[PDB]
Amino acid sequence: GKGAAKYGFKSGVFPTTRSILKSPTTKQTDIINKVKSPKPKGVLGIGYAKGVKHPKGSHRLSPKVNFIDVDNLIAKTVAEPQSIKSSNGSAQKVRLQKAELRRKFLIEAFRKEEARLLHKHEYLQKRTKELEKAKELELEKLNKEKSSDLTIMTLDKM
Amino acid sequence: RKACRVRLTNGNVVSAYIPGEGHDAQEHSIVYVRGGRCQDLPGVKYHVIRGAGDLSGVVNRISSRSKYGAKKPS
Amino acid sequence: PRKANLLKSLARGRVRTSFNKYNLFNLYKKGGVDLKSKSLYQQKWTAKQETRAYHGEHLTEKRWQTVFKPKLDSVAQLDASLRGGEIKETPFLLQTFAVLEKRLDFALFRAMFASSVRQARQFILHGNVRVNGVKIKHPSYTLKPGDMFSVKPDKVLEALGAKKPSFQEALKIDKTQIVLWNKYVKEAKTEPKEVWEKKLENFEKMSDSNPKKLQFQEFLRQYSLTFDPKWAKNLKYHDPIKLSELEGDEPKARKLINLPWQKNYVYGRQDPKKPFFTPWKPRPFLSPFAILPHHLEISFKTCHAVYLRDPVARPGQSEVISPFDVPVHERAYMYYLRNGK
Amino acid sequence: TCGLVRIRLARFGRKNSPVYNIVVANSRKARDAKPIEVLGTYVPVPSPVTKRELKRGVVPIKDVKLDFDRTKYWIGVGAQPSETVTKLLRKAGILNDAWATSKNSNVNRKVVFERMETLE
Amino acid sequence: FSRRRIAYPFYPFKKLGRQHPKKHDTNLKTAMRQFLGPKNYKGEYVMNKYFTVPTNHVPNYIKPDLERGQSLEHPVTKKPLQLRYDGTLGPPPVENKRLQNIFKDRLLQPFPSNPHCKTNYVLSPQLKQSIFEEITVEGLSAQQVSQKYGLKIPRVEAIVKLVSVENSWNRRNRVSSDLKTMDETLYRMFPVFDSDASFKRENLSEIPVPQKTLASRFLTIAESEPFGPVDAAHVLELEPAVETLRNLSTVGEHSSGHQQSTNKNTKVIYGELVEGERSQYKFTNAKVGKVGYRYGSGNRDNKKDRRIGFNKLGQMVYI
Amino acid sequence: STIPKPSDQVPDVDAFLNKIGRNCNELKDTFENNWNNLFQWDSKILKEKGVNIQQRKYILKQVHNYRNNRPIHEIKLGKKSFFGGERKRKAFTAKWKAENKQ
RNA sequence: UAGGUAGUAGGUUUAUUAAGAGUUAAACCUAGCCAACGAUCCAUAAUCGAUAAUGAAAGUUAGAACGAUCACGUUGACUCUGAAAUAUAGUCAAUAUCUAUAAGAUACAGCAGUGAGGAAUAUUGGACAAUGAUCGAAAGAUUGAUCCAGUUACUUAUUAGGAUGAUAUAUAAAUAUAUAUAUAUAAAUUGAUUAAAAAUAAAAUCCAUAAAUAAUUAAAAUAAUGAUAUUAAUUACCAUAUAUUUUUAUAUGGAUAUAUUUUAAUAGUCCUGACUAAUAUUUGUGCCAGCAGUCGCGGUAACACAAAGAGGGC
Ligand SMILES: [K+]
Ligand SMILES: [K+]
Ligand SMILES: [K+]
Ligand SMILES: [K+]
Ligand SMILES: [K+]
Ligand SMILES: [Mg+2]
Ligand SMILES: [Mg+2]
Ligand SMILES: [Mg+2]
Ligand SMILES: [Mg+2]
Ligand SMILES: [Mg+2]
Ligand SMILES: [Mg+2]
Ligand SMILES: [Mg+2]
Ligand SMILES: [Mg+2]
Ligand SMILES: [Mg+2]
Ligand SMILES: [Mg+2]
Ligand SMILES: [Mg+2]
Ligand SMILES: [Mg+2]
Ligand SMILES: [Mg+2]
Ligand SMILES: [Mg+2]
Ligand SMILES: [Mg+2]
Ligand SMILES: [Mg+2]
Ligand SMILES: [Mg+2]
Ligand SMILES: [Mg+2]
Ligand SMILES: [Mg+2]
Ligand SMILES: [Mg+2]
Ligand SMILES: [Mg+2]
Ligand SMILES: [Mg+2]
Ligand SMILES: [Mg+2]
Ligand SMILES: [Mg+2]
C-alpha cells in the first residue's frame, strides 16, 4: 500500500535488530562526558531546582547509567578454562572444541561492536566538521559580489 | 403489472416485481428476492429472480436468457 | 489470447500487423481515421478501435489495460541548439503502444522473421525461437537492450516466401505452361521475323527493373543483332501432360517436364521436402510492409537480430512503427489513461 | 535441537517452490512467526547447468545469503542450530567438525574442491 | 454524432450495377478486384504495382492518395494502366503529376497517414566488415567507430555481435542458397546507409530525458546575470547533460572508459565439494535488516499485477 | 552403493526380512532370496513391485544400516497406552474402574 | 444521556507484592475530583501494518488472505503448582448429553465430517520425503503442526493454429528463357438491385505444435530416506566420436524396412433511442403484452416491447 513508500517501497517487515552491547561502553568517552555534564535548570531545565523538595519516597536524581567494560564483560561471560584439563574422552574433546569456538566468536563480537561504535562516533564528528566547512564555503560564495549585482537596484543608505 | 408480497427469511415482508412474460408463482411458492425497484409501481422496491426456487424461467425466452432464467436451447 | 475472428474484414477496414493480401487493401483504401463531427467519447472510441486493431489485437482488453504504462520515453538531442535548422516537434504520443515492442512476438514481426504477430506467437510457442541461445517458448517474454534472438531459418523462409503449391495444383499450372509454350514455338516457326522483332522491342522497355534483359544479352552472346533462322528451327515443342496418367506419381511427373525455365521439377516444387515454394521467391505484396526497424539490427543471412533499445520518440520521428497519425494515438492515450471512462 | 534460542529455517515461497529464511527464533514460536532475527536466506533448488556446462565441468550451485558476523554472535551466546542449519554452517566454514554427527560424519570421502573464500 | 460506416474506398471506383441474382457480390469485393487486377492461372497479380518487390534499393510503399487508387501498371514497362468502359486495361487519359516528383521523405514513409514513421537504412556488407575489423583487429573503440561512420554505439556493438555469428555460420556452411537468396532480396529493398551523407548519419548527442527535469522551473535573476547549462544542472541537482552523454558513450563493451570493479567487495565462500555431492554451496555475505524474506509482505498472486519472471532455462516462473 | 556381504546372523534375504520385522517377511516372494536385489533395488523399483510406502522406506533404512555395520534388529512402532490415548484416558479409565473393580 | 462521583479526589500509616499506587484490606484526616473542547450513561465494535481496495492527492473503506497485538476454548467464580495461569488444569456451581450410576464422563472456536441457520464457503484424502515441535544417551518413536493432493472459475496468470484462400470444367503446334494467357460452357447459399451486405467468412490447399506413443529423466535430499508421482523437462530409432555462443554438422556402434512413431483444433454472455461503442433492413404486438440505471418506450411506418437479419462490447 501507500504506506510502503515511507520505507523504500519495501513490503513487509523485519524483526528489530538486537544490540550486541545493551549499554554504552566505558570507551565511549563522548557519552560519558554528556552524562557527567551538569543538568540544566529553568525553562528548559531537567531536575529539581535547589530548594524544591522532591516527593517523599522518590529519588531526587535519575539512576546512574551503567557503562559496560568490555574487558570485564569478556572475563565474566566467556572466561577461559582455568586448567588445561585432560580431554582424553571423545565427548570431552568435542566439548572442548565447541567451547573454544564459541568463546572465540563471542569475544570477536564484543570487540568488533565496541570498535564499530567508536569508529562511528569519529566518522560522524569528521563528517559534521566537513559539512560545516562546506556550508561556510558555500555561504561565502553566495555572499561574493558579482558584476551582475550592479544591475540590482539598491537603497543601502535608507 | 404482476407483483407479489413476500415474507423474507429475516421476517421482513416486501413487494417484489415478477419480470418476464408469464409466471407460475403462487402462494407458498419459494422465491428468491433481489434488489431493484419497479419505477412505475410505488412501493415495489425488489425483484424476484426468474429460474430460482419455485419460480421457473420465462417460457420460450430467446434473448437475454440469463436475465430470465432460461437455459440455452440445444 | 483473444481468438482471431474476422481480422481481415473489408467492411470494418481494420489494419493488422500482417502481410496478408486482404490486410493490404484495408490499408490502401483507409484514407486516414475520421474524427470529425464526433463527441470526445466517440473520438476516443474510434481511436481505440483503430489503434488496438493493429497494436496487440491478440491481447485481451483487461490484460492490455494492466500492461499500459502512462509514462512515455523520449530523447533530448543536445546538439539541436548547435545546428540552426528549424527544429521539429517530438511526437510523444506515438509511444502509447511502445511497451508492446519489447515483447518477443512483436520483436519477431518487426524483424520480418514472421509474416504477422499471430504467426510470430506460433513460431515462439512451437520451439523455433531462441533468446541469447536459450529456447524461449512464451510469446510474452520481454527483451532487454542488447539481447539477441534467432529464429530457425526454415520458419523465416516459410514466412517471407511464396506458398508451396500442392502437387495437383502445380500439375495444372505445368499443363497450361506447356500449352502456352507450344503456342510460342508455333508463332516463332510460322513467322520467325515478326517474333524476333517483337522480342527485340520488348527488351528496349525493360528499364533495368527487369533483369531478364541482362540475361538476354548473354543469350545473344551464346549464338549486330541480326535475325537467325537457326533460332526458330532450334525451338522444339514440349509434349502435352495427361493429368490423369501422372496423377499421384510425382517422380514420373517431374521426369516428363522439361521447359526452358522449369526443368525436371513441377511448378513451385523443386524440392517438395522444403516447407515453401521452391525455388525460393518472396511472398506476394511484400514491398508495402517491408519496413526496417530503427530499434533492431537484423542479420537476415543467419536470421539473427539484436534488440538495440526500446523504441523512442525524437524530433520529427517515432521509432514505434504505426499506420496511424499522432492525433489518433493521442485519443487512444486519453482513453487508456482513464480506463475508458 | 535444544535450548530456547535456535537457528532454524522458516519456510517462504509457494507450494512446490520452497524458499527459506535462516532465522534466530524462540523454540516455542511458530515456524513462520516473525523471529528474533533473520540471518539469511536458503534456496534449496540448485541452479540448473546446461548440457555444455555439464561436460565443461560446472557443478550446480545452491545459493545462500548469510550475515557471517551476526551468525557468529548468535553461536557465541549459545544459540542452537538445527541439523539442516548445522550442515549449512559447517559448509560455510563457520562451524567445524565438532558439530558433525555419527550418521553424516564424512571421515573418509575424497575432497574434490576445497572451501575457497573470495571477493565478488 | 457517430454511426457505423462501412470502410468504402476514399477514392473513386466502379460500383456494382444491376447484378444477376446469384452473384451475391459486394461493393467492397469488387473494389478489391479492381485494386488487385486480374489473377492469372498461376495465382499471381502481375498488373498490381505492389505484387513484386523492388530491386533498386528504393522501397515501393503504397501511395493511394497520390495515385488516387490506381494501383495497376504494366508488369514490364511499369506504365500506368487504368480500367475502361470495355472492362479492359489501358493507358490513362491524363498523366498523374503527383506521382512523378515525390519528396524524398515520402519515399521512405511506408504509411500514408503517419509521416513520423520512416524506414531505417540497411548497412552494406562492406561497412559491416570494416566495423568488425576495426573493433576486433585494429582495436578501435566503439566511440571512435560511432563518431566515424555516424552510427549509434549500440548499433556498432550489435554489428560486431552479428558479424561474429555470420562467420561461424559461414565457417560451418550453414548459410544455404535460400538464405542467401532471401538476404539479397531484402537488401535490395531498403535504402543503403551512407556514412558520408550527412542527412543519413544518426544523431550522436541523444540522452534519455529524466523525469525530475521534465517539469518547468523558472528563476528570476538579475538582468545581466549569466546562467548556463552547468548552473541549470546545479539547480536541478543533476550531472551536466554533457557529462550524461559522455557516461552513456562509455557503456559499449568495446567502448573506452568501460569499467566495473567497485562491486568486487562482497565476501563470498564456496563450500567444500566432496565426491558424490551433486551440488556446491555458495555463501554470500549479507547484513541483518536487509537480507531475508520480509514478514507480512503483500501477496499479489491473486492480483492482476502478479509478478511473472523467467529462469535461466527460459521457463515461466512466479516471482 | 556397493553390495555388502552375507553374514552368519543374516545369511540370506529371508533371514534379513525376518530380523527387521514389521511384517516384512511377507515380501520374501518379491525379492526371491536374491541378495543383490535387496541391495540394488531403490524406492522406484520397489514401488513398481507393489511394496507399500511404509514397508519400502523401512527396508531401505535397514539396508543402509546393514551396509554400515549398524544393527538391523526390529524396532517396534509406538502404541497407545492400554488405558487409551491421553485425550481419552480419563474417560476410559473411569469406565474401566467401574466395570472391573466396581 | 447533563449533571456525575462517595474509595469517590487528595493526605498520613500499616498489611500485602520483587516492585510504585485507594491496586486490595484496615485505621485516621482534608473536601475534593470529572464535566458543553461532552462528564456519567447507553448502544455498537476485537485492534493494527512496510496488508488489501480506491483516489491526482489529502483521505476514505476493509481488517478475509500475509504479519503484529489482545481476548477466549460451553458459562461463572475460586484455588493449587509456577518466574509467569483466576490455566482448554483442579474445585464448586450452571446448561446440555452420555453410561459405568459414580461426590462419574463428555462440551470439535485442533483436523476431517454431520445436522441446523444462510444468498453463500471444500475431503470423514496422502505422507512424515521436506521445514519445524516433543520424548530419548543413542537407535529411534510421535506429530490432522506442517507438507502435499482432493473439492470449488472465488481471484490471478499462461495457453486454447498459423500462412494461403472467392468457382468448376473443356479449351490451344503436331528447347537463344515463354509470359499482362485467351476463349467458350456451366454453376453460383441468406439478404439485397448497389455504396447492402452476410463474406476471407466457409470449404479447400500448405506447414506446424500439443496430446498420444516410445526412450529418457532432473530437482525438491541426502549418509540414507520422495508423500506429491503415472514428477517436471527433454528427446523423436538408442548409443558414441569429432568438429560444432547457442546451435549446427559429419561420421560412426548397435536398431527397423534407401529411408525411419503418430498427429489434432465447434465460446459464451450482454447490448445496438439519448447518456453510451453499435445505419442494412424486416416481422409480430397495438397504452395490451411487456421494457426501464436516468430521461422515458408501447394508442397500426415501435431504432426502446417480443423476434429475424446486420452490428457493438467484454
Ligand atoms: K496500466
Ligand atoms: K458522551
Ligand atoms: K474463514
Ligand atoms: K517430520
Ligand atoms: K458477441
Ligand atoms: Mg535431546
Ligand atoms: Mg452511438
Ligand atoms: Mg499505600
Ligand atoms: Mg478505585
Ligand atoms: Mg479504607
Ligand atoms: Mg462482538
Ligand atoms: Mg482504518
Ligand atoms: Mg474498524
Ligand atoms: Mg481465517
Ligand atoms: Mg482462559
Ligand atoms: Mg471461561
Ligand atoms: Mg477450567
Ligand atoms: Mg463447542
Ligand atoms: Mg471442524
Ligand atoms: Mg438452509
Ligand atoms: Mg494423518
Ligand atoms: Mg434470395
Ligand atoms: Mg508431446
Ligand atoms: Mg531418491
Ligand atoms: Mg431487454
Ligand atoms: Mg410494427
Ligand atoms: Mg436501451
Ligand atoms: Mg428490442
Ligand atoms: Mg441475430
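Chain C uses Swiss-Prot numbers throughout; the residues present, in order, are 2-224, 369-486.
Header lists the method as electron microscopy, 2.3 Å.
Note that Cβ sites are derived from N, Cα and C of the backbone, with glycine treated the same way.
Swiss-Prot annotations:
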| type | residues | note |
| --- | --- | --- |
| MUTAGEN | C:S82 to L | In NAM9-1; suppressor for ocher mutations in mitochondrial DNA, possibly through decreasing the fidelity of translation |
| DOMAIN | C:103-172 | domain 'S4 RNA-binding' |
| MUTAGEN | C:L109 to F | In MNA6-3; causes temperature-dependent loss of the 15S rRNA |
| MUTAGEN | C:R111 to K | In MNA6-1; causes temperature-dependent loss of the 15S rRNA |
| MUTAGEN | C:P424 to L | In MNA6-4; causes temperature-dependent loss of the 15S rRNA |
| MUTAGEN | C:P438 to L | In MNA6-2; causes temperature-dependent loss of the 15S rRNA |
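The closest partner of C:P438 (mutagenesis position) among the mutagenesis positions, by CA position, is C:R111; the full candidate set was C:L109, C:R111, C:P424. In space, C:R111 is the closest of the mutagenesis positions C:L109, C:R111, C:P424 to C:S82 (mutagenesis position), judged by Cα positions. Secondary structure at C:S82 (mutagenesis position), as computed by DSSP, is helix. Each of the mutagenesis positions C:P424, C:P438 was scored by the number of other CB atoms within 10 Å of its CB, and the largest score is that of C:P438. Looking at C:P424 (mutagenesis position) and C:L109 (mutagenesis position), their Cα atoms lie 24 Å from each other. A coil conformation is recorded for C:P424 (mutagenesis position) in the three-state DSSP classification, outside any helix or strand. C:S82 (mutagenesis position) counts 8 other C-beta atoms within 10 Å of its own C-beta, drawing on all protein chains shown.
Helix, strand and coil counts from DSSP across the domain 'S4 RNA-binding' (C:103-172) read 30 helix, 13 strand, 27 coil.
C:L109 (mutagenesis position) is surrounded by 28 other CB atoms, counting those within 10 A of its CB over all protein chains shown. Proximity to chain F, defined as a CB-CB distance below 8 A, holds for none of the mutagenesis positions C:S82, C:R111, C:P424. Secondary structure from DSSP puts C:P438 (mutagenesis position) in coil. C:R111 (mutagenesis position) counts 26 other C-beta atoms within 10 Å of its own C-beta, drawing on all protein chains shown.
Candidate mutagenesis positions C:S82, C:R111, C:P438 yield C:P438 as lying near chain E, with Cβ-Cβ distance under 8 angstroms.
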